[PDB]
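Visitor: Here it is: the structure, laid out below.
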Amino acid sequence: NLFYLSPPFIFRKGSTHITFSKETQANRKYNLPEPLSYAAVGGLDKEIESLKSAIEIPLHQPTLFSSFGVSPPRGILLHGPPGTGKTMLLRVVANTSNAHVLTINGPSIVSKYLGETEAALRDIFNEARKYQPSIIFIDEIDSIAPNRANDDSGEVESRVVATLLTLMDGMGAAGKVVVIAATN
Amino acid sequence: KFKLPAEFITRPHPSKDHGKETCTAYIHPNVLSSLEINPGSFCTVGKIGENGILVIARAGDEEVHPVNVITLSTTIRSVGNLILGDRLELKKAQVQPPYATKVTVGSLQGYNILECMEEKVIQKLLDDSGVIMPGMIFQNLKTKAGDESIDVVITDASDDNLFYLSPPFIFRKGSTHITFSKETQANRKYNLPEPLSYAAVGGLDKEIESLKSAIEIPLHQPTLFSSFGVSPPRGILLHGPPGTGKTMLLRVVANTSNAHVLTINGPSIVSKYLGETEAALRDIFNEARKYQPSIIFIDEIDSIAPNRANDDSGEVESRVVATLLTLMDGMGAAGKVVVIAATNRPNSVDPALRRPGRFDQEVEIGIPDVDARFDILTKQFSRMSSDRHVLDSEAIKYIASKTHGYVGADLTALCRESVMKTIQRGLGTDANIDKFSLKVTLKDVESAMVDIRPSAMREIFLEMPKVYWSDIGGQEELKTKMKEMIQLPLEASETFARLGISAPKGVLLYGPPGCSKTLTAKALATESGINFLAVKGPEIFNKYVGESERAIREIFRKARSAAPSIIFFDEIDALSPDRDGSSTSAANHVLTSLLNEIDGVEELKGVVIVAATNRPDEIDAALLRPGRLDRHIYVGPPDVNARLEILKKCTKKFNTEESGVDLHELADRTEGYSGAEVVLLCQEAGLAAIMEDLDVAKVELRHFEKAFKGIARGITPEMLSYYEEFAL
Amino acid sequence: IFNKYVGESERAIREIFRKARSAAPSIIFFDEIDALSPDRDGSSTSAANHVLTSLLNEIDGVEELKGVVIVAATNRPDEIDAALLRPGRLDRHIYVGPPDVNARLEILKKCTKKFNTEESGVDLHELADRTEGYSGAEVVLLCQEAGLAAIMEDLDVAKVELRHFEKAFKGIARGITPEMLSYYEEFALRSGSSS
Amino acid sequence: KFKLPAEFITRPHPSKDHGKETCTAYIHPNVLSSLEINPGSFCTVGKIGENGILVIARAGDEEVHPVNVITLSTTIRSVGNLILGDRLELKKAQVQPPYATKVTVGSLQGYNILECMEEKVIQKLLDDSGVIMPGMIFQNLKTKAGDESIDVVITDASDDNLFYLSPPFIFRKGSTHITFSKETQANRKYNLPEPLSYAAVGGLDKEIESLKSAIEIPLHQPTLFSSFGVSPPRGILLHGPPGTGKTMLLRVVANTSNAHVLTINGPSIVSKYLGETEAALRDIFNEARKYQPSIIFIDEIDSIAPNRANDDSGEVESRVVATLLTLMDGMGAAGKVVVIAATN
Ligand SMILES: Nc1ncnc2c1ncn2[C@@H]1O[C@H](COP(=O)(O)OP(=O)(O)OP(O)(O)=S)[C@@H](O)[C@H]1O
Ligand SMILES: Nc1ncnc2c1ncn2[C@@H]1O[C@H](COP(=O)(O)OP(=O)(O)OP(O)(O)=S)[C@@H](O)[C@H]1O
Ligand SMILES: Nc1ncnc2c1ncn2[C@@H]1O[C@H](COP(=O)(O)OP(=O)(O)OP(O)(O)=S)[C@@H](O)[C@H]1O
Ligand SMILES: Nc1ncnc2c1ncn2[C@@H]1O[C@H](COP(=O)(O)OP(=O)(O)OP(O)(O)=S)[C@@H](O)[C@H]1O
């Protein structure tokens, strides 16, 4: 039982009483992680519809857009009050789609000195390119791309924004990858 | 090869605390052998770098005892008050303890053992103890009735020593004189680290109960959230004014809840620099989960995780969040911890640490009220019985009534200062005095109140020059109105919650210069005491950007500390002078903040707000919108009878009776004199008297004539006008 | 919204109207529009110059405003900007008076919410005509002064007295005085007629 | 002990012709040792934050070759559009790239190679090249009887774990077919960076030729002014409302001119420590002096060089403007250096 999220049992034929039930979830005592699906997102049906369109169009069918010689609408941005289903919408987009979910964490992607921040961004976007379709989530993109007009911005913000500008405007026209940003 | 560690951890001996094991420390066999300590041999177990408990070492099971873990029977721990989590140190005992001859055994319950138990019980327990050490507790001893149990201790022992916490002895049946006692604690001369209890921190009852709920839910009933499924409240932020008792409450939770306490986080950490400290911290929360239901305290959460004002950060704030996001695992599996933070100033933590899943719950201790302070003083003074004699019960409501504004740390300070002053005056009245005849009298305490100012005054700065209604001549109408309109809704809040009355939130005092506005404000502040916080225009404003906004929001933040309470904005016309009606360039932020706050305060929650002005139309109309500050009281020039009361007060030590100075002439000649000028006329009379013949005995009418001929009054196109208009 | 801020000078009005128009029919309200934007034609010249422009550019323009009526309120109608009175922004105009004797009966009933003056004390129905010159928010003042006086006699739990309402009558003089009757009727001979 | 640079400066080979030095990157001996890139071994060089180009490492003369510099041929630089002065990474590749089967070759000019050149020329070029990657341009190849010169492009390469900006392939005469084409650019599949050119800029014709003159004469023909006894014009400023294409001009000037290209991206040089913004400017202008000719770009000059007399310009702005003034005209000399700036 220890170090196992749930203890299996080796199903064997002959005496296993397969009693079907109307419950729509696994046994509650163990509480295996419940998916955060679309039916737990109520209140934003129109907004979720718009998000769905914005994700599908660059994610699944970028090729037919790319025949026109101008890059898809890869960059989606979520903003609004800082309490209204922002990270939760990103999480549901992660769960529902079968697209490889990467993640651009704010603090943890950056180590120290040089060639580490740009290395992280290059590596993650390259992996999102190898495995397709893929979604690149940047929750609270503000914490890593401020205006550069505030005293908050230093070297690291300049690194992150330069690398993102180099990458996101470079890849395209075949990659089935979307970048979704959210901000307070 | 095995390596002997330098530190160890306490965990509970899993079996019932009886038999020879009651004085045995089951230790990892590798540790014992590497220490060259044979099983069944004596060793001293105690906190790192401190005296310890002599106990027999025994070899544990490697699958049961991790390398650093040590199990002491509850009997052993209760001697040192060792909490499960205390880091231990191990040393071999050099000399065998002596045999006991006489032993005194008593119960913490205070129940007469002679009336409940036979001495065979004490013989059994002491024989099981083997090497007696005073302070051990024998726990839950069931009576013959079966429906009861008793707690018992070695109150004293003697025989007819290095690093031993209390003098130990060896029990040998038949040769020892067992004796009963009613004493609930061991011999005071043992200087034991006595436990800490809720019988000491009493005075915050409701928050104590809420804390007990916040320990019930994550320790005892984590299973009861697997059903209902929903994420549990597994982060607590016990904020409050400094010195209110937060650290004491955390300490009582640690010692009276029987969870394992994961070691205190503290402001200190290896290096206090990013990168290095990030792993050294995660280790504390990695220690969590594995142990049976625990409690990790992160006291001073503002010093470990500061606000990140504009760029002030190592990595520690985000490191705390990223780690708490795993510490919040539980109640599906590994629901075996809760985190309790403490702080003086919760808005100075990074606000990301109060988000759901993080410290999503708070306790919010306040400032002790009038009866809270009596609770505090009673429980505190209970520690003295032979040296007080003056508490009886009364005179202590007197201390608690006159000691307004003390936060609880200041009452402890008051007690110690009274003790020190008692000793000082005892040795001052005579060259030598009997130490044990010394006793802290109400004379001592009331004298000590002079020196011990509240700690609140060093952050809540307030003048309150102590005026009374006897010092405000006339204004009977205004005293009545202030009673009605501020003091009743302040104190009678519950009755208005019953009666549905609406308290006049906001009273603006407007009137000519030199009338009773601020004088009545002060008298109200001190007479019929309430908390009374004020600000000034020239101090909320600072050269740097945004420092004025922060000041106003911080003023309201600190104002939240108590209730009932009056906020006093003297000369409010210099908080909203301009930048709203005109010159609206970029700097009306102070008005924005104040006018935002004035709405957030609830209508009868307990806080009321008073303001004053002699320039009524200079106040921005935003403040006089109803719900904000729409109530106005006029403080006009005093009438004939008020002026005579002022004259009578301020001429008190003038022998007006002997000199024939008939006040009823001055009170009418001084018509239109606005307050201060009636006072001035009496100062000038006195100077006229002194200049005539220094070493004056009395003042006389001619001096008052000289005073009158030199005083001028106010402006009638500005006074009695522009206030009559403002009345419309 | 009238205050001078980046998002209040000419923006917040547009956002409010956009929310209201985007919704089902709406009765958007403009409490004290007279005090909000004064005449500013030589008398009572405020310094905003922006909010009235936003209203003028929003109400009269391309927007659909299918389900929208802009109601407003005032106590000094002579101060309204002339750009509002004329048809095009406001084209309906009516007058609201303080409650009559029966309206005053039921406003007296409304004031009390947790008092038993009727059975114990004086009937609320008795007070119907006793209150003269007391506006809908001033019969409230009489009742609330009586309630404050109630907590002065027993101070814990009591009904009120007739003399509580009598003191309400003294301490609060006749509110609706002939001055406002005259000022209105003077303005109404203009608003009511073509003059 | 020796400290290897964290980032490296691109530079050109002294040899301008095509040989077995083409695909070779000359790196300092100590750096070769420190990454254990044994001479002759494969290494990947590519801008910070982008995929690398496979290049075969040789050594530089240890006393005249700066530690920062890798020297690359125009053919290799054409792949990633590496402009001189770009900061490159350098990382060992423990790999042997695959052999070729079919290699496609085209020409910018669109002329028929069978008509313009003999297939033995292309065969020799590829054989000597050592490596084949789509996107390479072999410039200035002479036509029949020296009629003219043509630029030849490797449009695509095909064979019937590291990550590369262009697939590496090897040429093995006879066994890899040199199939001709007419596509004047590399295959669009690859997302190879495509040089921005003046043909993409609209209008501004007279301004474009003014930029050409003031960039060409100061950098590529200074002895004409030294002959005429006048100094060269070391400065151009572009001003006009936003959105008119000012940065487009700077990027095309960077990508078209053969010079060391350095950029002060306004706030990118700024630091909160007392003298560090000024030290960034001194290092940029000394690098420009060191490697000549050099173009220094300053987009939004007004962000780092305000009026110095107005109220908000304190000591920091004064010191940054003084540094710019003294590095442009002071007790120090300029060299074949031109500074190009843009401002709204
Ligand atoms: N329709 C909804 N709108 C808002 N919150 C919802 C909704 N449905 C569920 N929630 C809950 O809202 C909680 C908080 O929402 P979050 O998106 O996590 O907050 P947030 O979006 O991260 O806010 P920030 O500070 O802008 S990142 C989640 O735990 C959800 O369970
Ligand atoms: N019943 C009591 N209630 C409150 N304080 C008490 C009480 N009895 C004694 N005190 C003492 O009051 C002092 C309060 O100190 P702390 O608990 O450390 O203050 P605190 O609230 O934690 O403030 P800090 O700034 O956060 S360390 C301690 O010395 C207590 O022992
Ligand atoms: N019985 C009294 N009635 C009126 N004023 C008195 C009386 N006794 C003393 N004073 C004087 O009244 C003065 C207070 O006048 P205030 O009206 O409060 O001053 P103010 O200029 O109107 O505004 P502030 O709040 O004081 S700055 C003090 O200087 C007292 O000396
Ligand atoms: N002929 C053209 N003229 C101008 N802009 C063009 C032209 N062709 C394309 N563009 C686009 O317009 C923009 C021109 O670059 P910008 O930098 O936006 O101009 P700029 O604003 O003057 O330069 P800044 O302010 O320093 S970023 C780019 O987004 C180009 O893709």
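Residues displayed in chain A correspond, in order, to Swiss-Prot positions 207-390.
Looking at the header, which is where the method is noted, we find electron microscopy, 3.2 Å.
A Cβ is built for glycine as well, from the same backbone N, Cα and C atoms used for every other residue.
Below, the features straight out of Swiss-Prot:
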| type | residues | note |
| --- | --- | --- |
| BINDING | A:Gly286, A:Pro287, A:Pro288, A:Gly289, A:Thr290, A:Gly291, A:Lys292, A:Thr293 | ATP 1 binding site |
| MUTAGEN | A:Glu346 to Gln | Reduces basal and RLP24-dependent ATPase activity. Increases interaction with RLP24. Slightly reduces RLP24 release. Does not affect composition of pre-60S ribosomal particles or growth |
Visitor: These are the binding-site residues: A:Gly286, A:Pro287, A:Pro288, A:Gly289, A:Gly291. Which one scores highest on other Cβ atoms within 10 Å?
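Guide: Sorting the candidates by Cβ neighbours within 10 Å, the top entry is A:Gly291.
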Visitor: If you take the centroid of the Cβ atoms of A:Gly286, A:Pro287, A:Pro288, A:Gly289, A:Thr290, A:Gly291, A:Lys292, A:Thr293, the listed ATP 1 site, which other residues of that chain have their Cβ within 8 Å of it?
Guide: A:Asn390
Visitor: Can you give me the same-chain residues 6 or more apart in sequence from A:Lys292 (ATP 1 binding site) with a CB-CB distance under 8 Å?
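Guide: Listed in sequence order, they are A:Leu284, A:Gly286, A:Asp345, A:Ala388, A:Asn390.
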Visitor: Using a 10 Å cut-off between Cα atoms, which of these binding-site residues sit near A:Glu346 (mutagenesis position): A:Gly289, A:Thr290, A:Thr293?
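Guide: Of A:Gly289, A:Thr290, A:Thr293, within range: A:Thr293.
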Visitor: Taking the Cβ of A:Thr293 (ATP 1 binding site) as the centre, count every other Cβ atom within 10 Å, in any protein chain shown.
Guide: 12
Visitor: Only counting partners 6 or more residues apart, tell me which same-chain residues put their Cβ under 8 Å from the Cβ of A:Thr290 (ATP 1 binding site).
Guide: A:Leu250
Visitor: Please go through the binding-site residues A:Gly286, A:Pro287, A:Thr293 one by one and keep those whose C-beta falls under 6 A from any atom of ligand 1; give the result in sequence order.
Guide: A:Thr293
Visitor: Name the secondary structure element type, per DSSP in three states, that contains A:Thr293 (ATP 1 binding site).
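Guide: Helix, per DSSP.
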